[PDB]
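Notes follow once the structure below has been shown.
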Amino acid sequence: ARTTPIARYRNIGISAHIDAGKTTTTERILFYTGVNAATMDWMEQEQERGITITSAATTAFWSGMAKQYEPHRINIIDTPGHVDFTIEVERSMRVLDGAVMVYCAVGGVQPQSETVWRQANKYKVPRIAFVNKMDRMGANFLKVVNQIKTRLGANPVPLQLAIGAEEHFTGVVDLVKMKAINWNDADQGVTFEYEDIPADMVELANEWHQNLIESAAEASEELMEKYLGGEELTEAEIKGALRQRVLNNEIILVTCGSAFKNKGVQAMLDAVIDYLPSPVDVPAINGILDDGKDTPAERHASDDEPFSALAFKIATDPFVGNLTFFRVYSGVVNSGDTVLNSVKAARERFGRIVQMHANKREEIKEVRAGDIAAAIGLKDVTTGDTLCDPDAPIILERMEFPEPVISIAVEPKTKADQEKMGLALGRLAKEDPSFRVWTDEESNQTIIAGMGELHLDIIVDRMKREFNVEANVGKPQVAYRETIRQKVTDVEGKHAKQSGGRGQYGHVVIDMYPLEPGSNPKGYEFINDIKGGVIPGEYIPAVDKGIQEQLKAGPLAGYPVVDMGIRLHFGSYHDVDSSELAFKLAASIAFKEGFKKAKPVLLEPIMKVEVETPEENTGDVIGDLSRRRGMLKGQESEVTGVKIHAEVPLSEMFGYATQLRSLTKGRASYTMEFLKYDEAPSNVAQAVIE
Amino acid sequence: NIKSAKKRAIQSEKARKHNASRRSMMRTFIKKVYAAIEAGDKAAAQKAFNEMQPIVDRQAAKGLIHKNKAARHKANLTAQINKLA
Amino acid sequence: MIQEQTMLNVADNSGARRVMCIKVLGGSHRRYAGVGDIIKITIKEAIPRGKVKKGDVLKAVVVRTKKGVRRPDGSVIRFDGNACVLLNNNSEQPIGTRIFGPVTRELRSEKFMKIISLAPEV
Amino acid sequence: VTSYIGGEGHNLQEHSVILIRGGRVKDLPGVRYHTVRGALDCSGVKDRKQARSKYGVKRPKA
RNA sequence: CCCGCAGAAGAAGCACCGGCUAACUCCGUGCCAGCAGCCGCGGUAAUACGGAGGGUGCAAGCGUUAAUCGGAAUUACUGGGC
RNA sequence: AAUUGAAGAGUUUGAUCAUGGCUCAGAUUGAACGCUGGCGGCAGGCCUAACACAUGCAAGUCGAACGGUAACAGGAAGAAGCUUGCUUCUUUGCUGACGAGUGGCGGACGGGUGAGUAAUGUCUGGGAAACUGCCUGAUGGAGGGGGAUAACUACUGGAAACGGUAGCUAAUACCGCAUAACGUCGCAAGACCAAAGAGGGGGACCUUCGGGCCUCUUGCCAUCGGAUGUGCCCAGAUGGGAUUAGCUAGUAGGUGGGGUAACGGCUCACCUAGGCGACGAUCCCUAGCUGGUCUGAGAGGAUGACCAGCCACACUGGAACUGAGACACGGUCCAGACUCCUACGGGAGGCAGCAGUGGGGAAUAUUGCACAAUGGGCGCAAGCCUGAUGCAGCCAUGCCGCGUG
Ligand SMILES: Nc1nc2c(ncn2[C@@H]2O[C@H](COP(=O)(O)OP(=O)(O)CP(=O)(O)O)[C@@H](O)[C@H]2O)c(=O)[nH]1
Ligand SMILES: [Mg+2]
Ligand SMILES: [Mg+2]
Ligand SMILES: [Mg+2]
Ligand SMILES: [Mg+2]
Ligand SMILES: [Mg+2]
Ligand SMILES: [Mg+2]
Ligand SMILES: [Mg+2]
Ligand SMILES: [Mg+2]
Ligand SMILES: [Mg+2]
Ligand SMILES: [Mg+2]
Ligand SMILES: [Mg+2]
Ligand SMILES: [Mg+2]
Ligand SMILES: [Mg+2]
Ligand SMILES: [Mg+2]
Ligand SMILES: [Mg+2]
Ligand SMILES: [Mg+2]
Ligand SMILES: [Mg+2]
Ligand SMILES: [Mg+2]
């Protein structure tokens, strides 16, 4: 139909380390914006544990705390802290335009601040900053500001200053408008009296970081040329100045406050509209055409463009069915327009539409570009898919899928539930791509995988709650192998079945000898070094088949036999009685006894393991790799971390992620894949007895 | 139940209480007659029948007992009030 | 006064019907449970559908005791029989969803609120 | 019930969710059903070209 | 529904081809891999498996499965037997 | 002119004929799946869980029955900022109209579903002891009085649902009294039964100047008809089982009382000792019936979606009340299972109406448009209501057309 405000849109997501208030702070908004509060942790579990598990989107209208503004429409997304659910930030930053990075007045940057930082950079998303909890013991605004500079290698710009600290935290200083903002006693926020700087800070206040104003200066030289020429810059041209540079992410404005005392959150909202983008202050989207090739999909942020949106986040509400959240980058969709899932090559027909609206699932018939909402009833739209105009098809960028770091095998407690465990794990997969499930090609047990111990925990817990399948968990099994160590000299097999029927007799003499990991496909070598004709070459295929059979699960403990070679040398037959079968058994017998005398051993699988860790704790990490019965092989010192290279056994890497984290303060990727089989240490071997 | 023509419920209740009370006494009168027969008093039977006839008829008219019922009472009451009395 | 052995009736769905106290939790040698105390329980009866089945071992909340309850002033409340609300073994907290028969004020606990919210009396 | 898996190769392991067809295999007494390739968790026959409608193989990119 | 406009322009798949059954060859494979409604194909020149060329039948559908009756006079009153 | 149409093949064997099963060609489908997919017309679309349900809608309407003014509008038993016939404030229910309330009619239709029901039903053909709103024919009645009560007002309890005391008021609400046959009881003689007013207009005569009064239009009561609807009775047909053979106390009949709209063990007291069943009672299992549908040359076999008739059900068990009509799908009461609201004392609800979610499943659709038409409710009418209906959306699900030259 018509629309209304448009381009006064603020798509911002709040994200930070755990605690921090990245949620408390979000509820505070809904109070301030909702003058005249729907808890943002509304999952049952995420209330029980008191932690944000899933990204939660609402919208509300901020006229600016002073009345100062033409009403702006803000889309907020409170993201999880934690790792475990980092997926909830990839998506929650790919799609939206602005970002309010929260920091604990007490807790410095801290590890998961760095990770969300990298995710913001991954997507070059503009951002300001809000140092929460100024009222807490050990509060120190400027210290943290400095850590953003030091630890995050970024350019902070204190857009504000704190009036005192901890229990003596009474207000803040807008050091643009150069007044000491005063929030009052009751009514939480609202009200003001905009008091001037106190005698305490006038010295500090007469900074701004003059390289605020000198930071604003650096927008354009003709903007600073008058600054060099000592011309005090107009309030209006500064806000534009540093905003110009916020948008170009060369600067992070810091605001600070305390959600609890209600002293600070509001000034921060203003900073949003002041210095965080509109959906038009934005690079148009990149993308592809279908089969054909590139071209940036482009699609300007315009109502009158062809529709194009990305699907982030899938859910299922028990009353309306599937909810599919999207961000419309271009064009428009009307309830009934049949858009296209380009990345699945099927079309979908839009139906009812819902915007989560501070506290009510308000209904919509049209959704314009620059906005977000959830589409009810869409059939097969997974996370990352693009919904574009069928006449103007395009694939969009699609964020990235964090890739699990932990695996654990699960069994359905009640054998009955085994079917249902299948159904449920499937559902949780299409909701969380950072979660994965499969069935071990060998030792067929159900294996799930996630970004960590806690991730895994609440998934399994989610099964009980939503699918009523409880299942206990265990260490994944390991695929062992078998071989011999000594070449064993001419061993003898023989059949001779005078019983009553087919004559049948075969006799064979062979040498069994270990190999080295040779020729990919085989790992097995049969040699026809038979004499001139002690056994006819027609039966020679059979003797090979007979050995072949014994390799499927060797004599030590089932488990395939590998790296074995065999040489024919001698035998004997009847002119008639001997047969394919006869020598097939003879070989079978020849394999045994030969294997017994050949010093057999139990093999175990090893991984090429690659740990990526900071300089600070490459000591602990090495030692642990060693503790884990591991061999090390290199170190690079690749840029900032230090890649460590090692060969470490599988049955020994289980739950690495969990501890690797503990040893490196959360900052340490790693990766592994199969490399080889080596002898298992005895106590291992004799343990592995079925 | 959320259908405002549930006034029908409060309405037809007033009805039940009205019907009940009228329907009550026309019964207690018919009784008086049978009692007389059991007491044997030919006089009080024909007397009590005279008292009950208008009631049975009026109520039948007012649509509380209906016609043929009215008949049936004075019909076989009569049969009996002059069968030994 | 409940004590080990002792059948209790159940005042919820879940489906227990008849249940036996196999331990008075909460202290070494604790003799009796009553009032609104917690006890370990073994199901003896159990309806066919039901959350619980016969032979299960759970906890439960004494909700009515025949010896009843006193509290201040000197009065007494006695109930004709002994009844309890089954609790899940980990979380306390009723496994049921409806309460039957009256319950008493003493039960006005954080964890037992769900009981008095349900329940048609005292 | 025991069921046949036609065509050259398959994925299909202990937890695969399949769609069973009906139709015997008169070499396998007791096997009275086929598992429908290309339905649900069963993949179509890799690299097949003829009679693709059976064996759940999609047309290869005109 | 009619009248104008531009340009072949925007629009073809699916099963089958050993007998029953309309439609045949090369290659690969070698009782393997596989086919199969019924009989039955495959152990080195496979019109039966798989690919190709070709053909046959259907066509916005075509196959497979499931299902009822028919052929089944194989519950026989019509219309059967010992 | 109009139930005028009957096809065989492969396979037991070294070969043969017979026997006999397996198998195939056809037609059909509420289909599903795999690969594929341009349009249109007409139609069809939860076959499984009569599984549980968020949200909105699916039943109202009459001021021409009544007291009435909460909002609108107009007029004003008339008034400012002056913008003097063009405004926005206060009054007055005056008129139009109208929230709440009394009252009337409808809510028993329309729609959904197949759980139950193997004969309490359905089908076919008959039958006698019955009631029947609105519609209709005829005949007369429509006189004169009385007591109330919602709304309202004043106190007052709740978080909410809901109310609580006291007092006041209208009518076509309510009750006497009169009137009383071609009505009811009664052989008769005789006894006994009802009702309501309201609107539009108006010459005179007129009055408390409200209208009397006159007229037309409606409505009210009674009786007998018509029409439609419904209840009741009988015979015959309408699944399988004997690895169910016996069944039966209100049971079978009678008499007399009671009872229903009505006949009747319908009920009750007494008397008789009967009643049913191998023509299958009884007890098990399964099941809505029919018109028709599919197949078949036919006889048959299979089947009861969509359309139309009948029955049954309305969260589960049960009960009645109101009413012409129900033992009531979006009514009441009790009980149960379950869900929801609560400020913890207390409350509320039942999609097998439309759309829709979850669930189950191989599988079955939009939380659409409109009362313009046909039809239904209320209304004198205008009109209001109508998820009946008329259209559209979804799906190659089917049929028939057409294209891709
Ligand atoms: N004293 C004080 N406490 C604060 C302040 N802001 C937030 N908190 C507290 O920090 C705690 C966590 O708040 P929360 O919003 O959950 O942080 P979070 O980001 O949601 C934790 P997660 O990463 O799981 O989402 C709360 O107890 C909250 O009250 C503050 O300004 N002052
Ligand atoms: Mg914590
Ligand atoms: Mg949080
Ligand atoms: Mg901390
Ligand atoms: Mg041929
Ligand atoms: Mg060849
Ligand atoms: Mg072939
Ligand atoms: Mg036949
Ligand atoms: Mg015969
Ligand atoms: Mg009204
Ligand atoms: Mg009279
Ligand atoms: Mg009698
Ligand atoms: Mg009688
Ligand atoms: Mg049934
Ligand atoms: Mg026949
Ligand atoms: Mg019921
Ligand atoms: Mg009545
Ligand atoms: Mg209903
Ligand atoms: Mg499903």
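Here, residue 1 is simply the first one shown, and the rest follow in order.
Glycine residues also receive a Cβ, built from the backbone N, Cα and C atoms like all the rest.
C:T97 (mutagenesis position) carries neither a helix nor a strand DSSP state and counts as coil. For the mutagenesis result C:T97 to A, the note given in Swiss-Prot is Reduced RsfS binding.
Of all Cβ atoms in the protein chains displayed, 11 besides its own lie within 10 Å of the Cβ of C:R98 (mutagenesis position). Quoting Swiss-Prot on the mutagenesis of C:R98 to A: Reduced RsfS binding.
The annotation that Swiss-Prot gives for the mutagenesis experiment C:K114 to A reads: Reduced RsfS binding. The local packing around C:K114 (mutagenesis position), expressed as other Cβ atoms within 10 Å of its Cβ over all shown chains, amounts to 15.
Long-range Cβ proximity for C:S117 (mutagenesis position), meaning a same-chain Cβ under 8 A and a gap of 6 or more residues, is found for none. Looking at Swiss-Prot, you'll find the mutagenesis C:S117 to A noted as follows: No change in RsfS binding.
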Neighbouring C-beta atoms (10 Å sphere around the C-beta of C:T97 (mutagenesis position)): 11
Whole-number Å value for how far C:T97 (mutagenesis position) lies from C:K114 (mutagenesis position) (Cα to Cα): 9
